[PDB]
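A.B. asks: Starting off with a structure, shown below.
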Amino acid sequence: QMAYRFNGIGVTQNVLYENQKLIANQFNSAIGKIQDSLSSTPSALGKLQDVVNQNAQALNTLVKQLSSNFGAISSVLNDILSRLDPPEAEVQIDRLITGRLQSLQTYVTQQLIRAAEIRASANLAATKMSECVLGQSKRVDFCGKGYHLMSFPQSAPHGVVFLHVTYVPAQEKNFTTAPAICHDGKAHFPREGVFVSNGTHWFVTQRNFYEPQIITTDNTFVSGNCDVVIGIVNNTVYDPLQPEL
Amino acid sequence: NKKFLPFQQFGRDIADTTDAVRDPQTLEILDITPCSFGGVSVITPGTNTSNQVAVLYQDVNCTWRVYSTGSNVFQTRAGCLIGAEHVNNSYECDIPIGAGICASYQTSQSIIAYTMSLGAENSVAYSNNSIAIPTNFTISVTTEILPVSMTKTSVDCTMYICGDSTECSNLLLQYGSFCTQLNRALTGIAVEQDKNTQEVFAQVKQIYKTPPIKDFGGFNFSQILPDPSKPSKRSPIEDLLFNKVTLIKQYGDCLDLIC
Amino acid sequence: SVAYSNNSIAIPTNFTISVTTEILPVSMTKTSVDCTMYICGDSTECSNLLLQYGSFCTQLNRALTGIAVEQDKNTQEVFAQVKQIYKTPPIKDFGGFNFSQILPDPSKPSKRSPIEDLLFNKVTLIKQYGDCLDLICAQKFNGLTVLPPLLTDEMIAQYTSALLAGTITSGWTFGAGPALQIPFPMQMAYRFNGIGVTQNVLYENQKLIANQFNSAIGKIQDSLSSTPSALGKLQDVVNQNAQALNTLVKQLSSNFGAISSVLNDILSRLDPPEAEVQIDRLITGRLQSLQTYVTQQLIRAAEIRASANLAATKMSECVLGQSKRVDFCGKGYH
Ligand SMILES: *[C@@H]1O[C@H](CO)[C@@H](O[C@@H]2O[C@H](CO)[C@@H](O)[C@H](O)[C@H]2NC(C)=O)[C@H](O)[C@H]1NC(C)=O
Ligand SMILES: *[C@@H]1O[C@H](CO)[C@@H](O[C@@H]2O[C@H](CO)[C@@H](O)[C@H](O)[C@H]2NC(C)=O)[C@H](O)[C@H]1NC(C)=O
Ligand SMILES: *[C@@H]1O[C@H](CO)[C@@H](O[C@@H]2O[C@H](CO)[C@@H](O)[C@H](O)[C@H]2NC(C)=O)[C@H](O)[C@H]1NC(C)=O
Ligand SMILES: *[C@@H]1O[C@H](CO)[C@@H](O[C@@H]2O[C@H](CO)[C@@H](O)[C@H](O)[C@H]2NC(C)=O)[C@H](O)[C@H]1NC(C)=O
Ligand SMILES: *[C@@H]1O[C@H](CO)[C@@H](O[C@@H]2O[C@H](CO)[C@@H](O)[C@H](O)[C@H]2NC(C)=O)[C@H](O)[C@H]1NC(C)=O
Ligand SMILES: *[C@@H]1O[C@H](CO)[C@@H](O)[C@H](O)[C@H]1NC(C)=O
Ligand SMILES: *[C@@H]1O[C@H](CO)[C@@H](O)[C@H](O)[C@H]1NC(C)=O
Ligand SMILES: *[C@@H]1O[C@H](CO)[C@@H](O)[C@H](O)[C@H]1NC(C)=O
């Protein structure tokens, strides 16, 4: 399966099969580092804590707004009712009713805006569950930084944590490159890969991993002559048909 | 410079506030201007960490309308900063002040103000016949945390506005379907939270089980697979995530912010 | 009418390299409101009467502070994708491709591209007490202030320049790891392979493709310099914010059922008992105006946040990579 996912990012599967223990060890060490980094950093889950903090703060503000007068003589209904007849108590309780109705309407409006934001975040989380966990994504930075291999979901309080396993290239080397190879008056182009050279010798390799190979007629295809391509390089293209001929 | 017509005494602004007047003894036109102007912000590294603060005065040019001057003053495009030293190095942003200026608390400890650094400089060795190809790789696992739902709340309007008062309830009846509207909105939010959770998590309809022998070619999923020993069948990572987030209350247990 | 037949196909014998613009809003202006100066400006009796309403203005300031922090978060999420400031080489031999209209101009005092200079000239956006003793002055005298963005336009230009240098020197490799250099004709041959065309098509038509690219960039510059309504969305955002602030200023002239709109005219004709009713009416009306402004700002900030999330996604998938999604990064094969 992970050889298939290596094929999905442009690396041949023999790279995985010849490095299976190393890839497994790197995956295990990365999962253990994820466990340690989540156990150490206190502000790692601040996105989920902010939702709980905002909801609790909104409810406590709604409770605390019952102490306001809103232009009336008091904030307690029972103190108004025990000092006034039904007409002036009607006036003061009308002021309190208008103020508390305004407080409730403000709370409901802010909750609607916050719920729209939470719904957008949940639609994004459902899209990431569909495209990162249930498949392999070619979208850049949608499922982590690097070439995405696979993702794993974890439940969290009011949320989801995605563990994105990605492939990162490392230990680059610079080589001399050419667009085409001129062998017999014909221009040769790589079928998949890139011509590279160590100054003296020319090979064709895959683009995301250094694996040099002898430039043959099976590695390359022919298009035109050596007069159109700018930067074409003279080299020999080996023919496998006539050592055995 | 206003020229009043002879029947006029006061001049008004676009907000209908009196901003011009005619002096009744010497007939000259005066412009009235408010005294208070300019916003003020305060910068602290935490009251637990220290007691010194820095004060940012917006709309103040120090090349004054300040509370107290100090030993170090600094003129940013966000205003005049008093109480912070200006250094010439560039770091990452600790406390954002504005206009490319950030502040931090460095060691004798004091608040330093600096221009933020966008990152380390890099120059790719571009040539017209040179390529760079990786010879190795790293397998990297990164976390992404996404909110899905929030708490579903319901409000009894009569108990909030007119709690255990009959006269207030009979007065609240003369406002109409406002509280029915509020409860309808909150019910829609509460239904939407369950819809959000169902859309994120209930993608598959079969409950798949891992095999009892965990031979996966060397790959170890023990930190993300469920732990059968725990009373809650969660992964170790999931148990850590549930411990790291802090979220029936009877009448007899109440008679507390939730109460 | 497509000439459909059961054994007929249409195959293109040529191509066009097309450059199109997409304009996306990212942030809006960060505003702060002093409640006491807006409702009860330089009046002690009004401030004492406003103290009986509670934490309403704390709620309003919390909402506006959240909006102001979210604007800087929007700009950081769109532009600060890479953390290395890549530079272009001093020799600009890119196989015939000419990025001079999008690369920074070192002669200008602001290191901006010619296209970026045109875009900044085509969108029209410290005010001391001494030089105010103007709509901004009237806004600032009623407690309404505009906070500066955390990143200046020079820093955004630096981030854009770093993204451009990384793209034209390394292709999509710098967005997924270390920047691996590659010649630009070979990079666009890779991108031709990404849309299903063999690379010899590019290598045998390199001068024509480079000329089409250069002419399309020059046409983009001319069409942005000619059409005045090209940057309509950013100007609409600026106009909406300015109109909201001016409406908030102009709403101070309303009576709200009281005998006047001036605080001092009420206070100079009435004793504090009969003044207090009118001051309470003005307080309720101006509180309603502030709440309406904050609610509209919250809805507008949600829309701007959606636009900024889309712009960050387009920066990730169109600039840092080659997209197979149809019409996400222009019309045609991206
Ligand atoms: C570029 O590739 C060639 C071909 O592999 C390298 O030549 C080989 O060098 C080793 C050195 O130990 C010899 O043992 C081989 O016999 C050589 N192969 C031949 C002659 O076909 C060459 O060294 C490489 N360039 C560099 C700079 O390492
Ligand atoms: C690549 O190889 C070709 C073929 O051997 C070279 O072309 C010849 O170059 C010589 C010297 O200039 C001429 O006298 C011949 O007439 C050319 N033949 C053809 C068929 O064009 C070419 O010069 C080589 N290129 C490099 C850079 O060495
Ligand atoms: C590719 O990278 C891996 C990871 O760093 C290298 O594996 C390490 O190799 C060193 C030296 O042999 C050992 O000391 C480490 O223990 C290895 N790490 C792991 C996780 O196995 C590997 O050698 C590199 N391969 C090449 C060709 O450079
Ligand atoms: C493919 O299209 C290009 C662009 O239209 C053609 O290039 C033009 O060719 C005409 C006639 O040779 C010239 O007058 C123009 O100056 C060329 N334009 C450019 C930008 O170079 C090209 O000829 C077409 N090729 C085919 C095979 O139809
Ligand atoms: C890239 O295109 C620009 C024009 O868009 C070229 O700049 C022109 O250069 C010529 C000669 O150097 C001047 O006469 C023009 O005034 C320049 N125009 C502008 C708008 O600057 C530039 O030379 C091109 N780059 C290369 C490498 O040829
Ligand atoms: C690279 O540039 C050099 C110097 O201008 C030139 O001689 C060479 O032909 C160029 N190669 C390619 C492939 O453009
Ligand atoms: C502050 O005043 C000085 C004196 O002219 C001026 O040079 C400087 O630009 C001003 N600062 C700002 C941010 O306007
Ligand atoms: C997986 O890792 C844990 C701790 O890292 C270890 O205890 C366990 O034995 C490992 N699983 C296997 C099959 O080795």
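Following Swiss-Prot, chain B residues are numbered 556-618, 633-676, 689-828, 834-841, 848-851, in order.
Structure method, as recorded: electron microscopy, 2.3 Å.
Just so you know, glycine gets a Cβ as well, placed from its N, Cα and C.
Pasting the relevant annotations from Swiss-Prot:
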type	residues	note
MUTAGEN	B:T676 to A	Partial loss of O-glycosylation by host GALNT1
VARIANT	B:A570 to D	In strain: Alpha/B.1.1.7
VARIANT	B:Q613 to H	In strain: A23.1
VARIANT	B:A653 to V	In strain: 19B/501Y
VARIANT	B:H655 to Y	In strain: Gamma/P.1, 19B/501T, 19B/501Y, Omicron/BA.1, Omicron/BA.2, Omicron/BA.2.12.1, Omicron/BA.2.75, Omicron/BA.4, Omicron/BA.5, Omicron/BQ.1.1, Omicron/XBB.1.5, Omicron/EG.5.1
VARIANT	B:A701 to V	In strain: Beta/B.1.351, Iota/B.1.526
VARIANT	B:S704 to L	In strain: Omicron/BA.2.12.1
VARIANT	B:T716 to I	In strain: Alpha/B.1.1.7
VARIANT	B:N764 to K	In strain: Omicron/BA.1, Omicron/BA.2, Omicron/BA.2.12.1, Omicron/BA.2.75, Omicron/BA.4, Omicron/BA.5, Omicron/BQ.1.1, Omicron/XBB.1.5, Omicron/EG.5.1
VARIANT	B:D796 to Y	In strain: 19B/501Y, Omicron/BA.1, Omicron/BA.2, Omicron/BA.2.12.1, Omicron/BA.2.75, Omicron/BA.4, Omicron/BA.5, Omicron/BQ.1.1, Omicron/XBB.1.5, Omicron/EG.5.1
VARIANT	B:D796 to H	In strain: B.1.1.318
A.B. asks: Pick from B:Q613, B:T676, B:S704, B:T716, B:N764: which of these recorded positions has the biggest number of other Cβ atoms within 10 Å of its Cβ?
C.D. replies: B:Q613
A.B. asks: Highest CB neighbour count within 10 A among the variant positions B:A570, B:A653?
C.D. replies: B:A653
A.B. asks: Run through the Cβ atoms and count how many others sit within 10 Å of the one on B:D796 (variant position).
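C.D. replies: I count 7 other Cβ atoms within 10 Å of it.
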A.B. asks: Which of the recorded positions B:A570, B:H655, B:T676, B:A701, B:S704 have a Cβ lying under 8 Å from any Cβ of chain A?
C.D. replies: none
A.B. asks: Would you mind reading off the Cα separation of B:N764 (variant position) from B:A570 (variant position), to the nearest angstrom?
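C.D. replies: Given the Cα positions, B:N764 (variant position) is 38 Å from B:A570 (variant position).
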A.B. asks: Neighbour count, 10 Å Cβ-Cβ cut-off, for B:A701 (variant position): what number do you get?
C.D. replies: 8
A.B. asks: Could you tell me which of the variant positions B:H655, B:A701, B:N764, B:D796 sit with their CB under 8 A from some CB of chain C, listed in sequence order (or 'none')?
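C.D. replies: So the ones by chain C are B:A701.
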A.B. asks: Here's one to test understanding: among the recorded positions B:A570, B:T676, B:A701, whose C-alpha is closest in space to the C-alpha of B:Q613 (variant position)?
C.D. replies: B:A570
A.B. asks: Nearest to B:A701 (variant position) in three-dimensional space, by Cα, is which of the variant positions B:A570, B:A653, B:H655, B:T716, B:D796?
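C.D. replies: That would be B:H655, the closest of B:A570, B:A653, B:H655, B:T716, B:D796 to B:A701 (variant position).
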A.B. asks: Do you know offhand how many angstrom separate B:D796 (variant position) and B:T716 (variant position) by C-alpha?
C.D. replies: 29
A.B. asks: Would you mind listing, in sequence order, the residues at least six apart from B:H655 (variant position) in the same chain with a Cβ closer than 8 Å to its Cβ?
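C.D. replies: When sequence neighbours closer than 6 are ignored, B:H655 (variant position) has B:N641, B:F643, B:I693, B:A694, B:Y695 within Cβ distance under 8 Å.
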A.B. asks: Tell me the Cα distance separating B:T676 (mutagenesis position) from B:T716 (variant position), rounded to the nearest angstrom.
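C.D. replies: With distance taken Cα to Cα, B:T676 (mutagenesis position) is 43 Å from B:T716 (variant position).
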A.B. asks: Using DSSP and three states only, what is B:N764 (variant position)?
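C.D. replies: Its secondary structure by DSSP: helix.
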A.B. asks: Per DSSP, to which secondary structure element type does B:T676 (mutagenesis position) belong, with helix, strand and coil as the options?
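C.D. replies: The residue in question, B:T676 (mutagenesis position), is coil (DSSP, three-state).
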A.B. asks: Which of these recorded positions is closest to B:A653 (variant position) if you go by CA atoms: B:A570, B:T676, B:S704?
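C.D. replies: Checking each of B:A570, B:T676, B:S704 against B:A653 (variant position), the shortest Cα distance is to B:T676.
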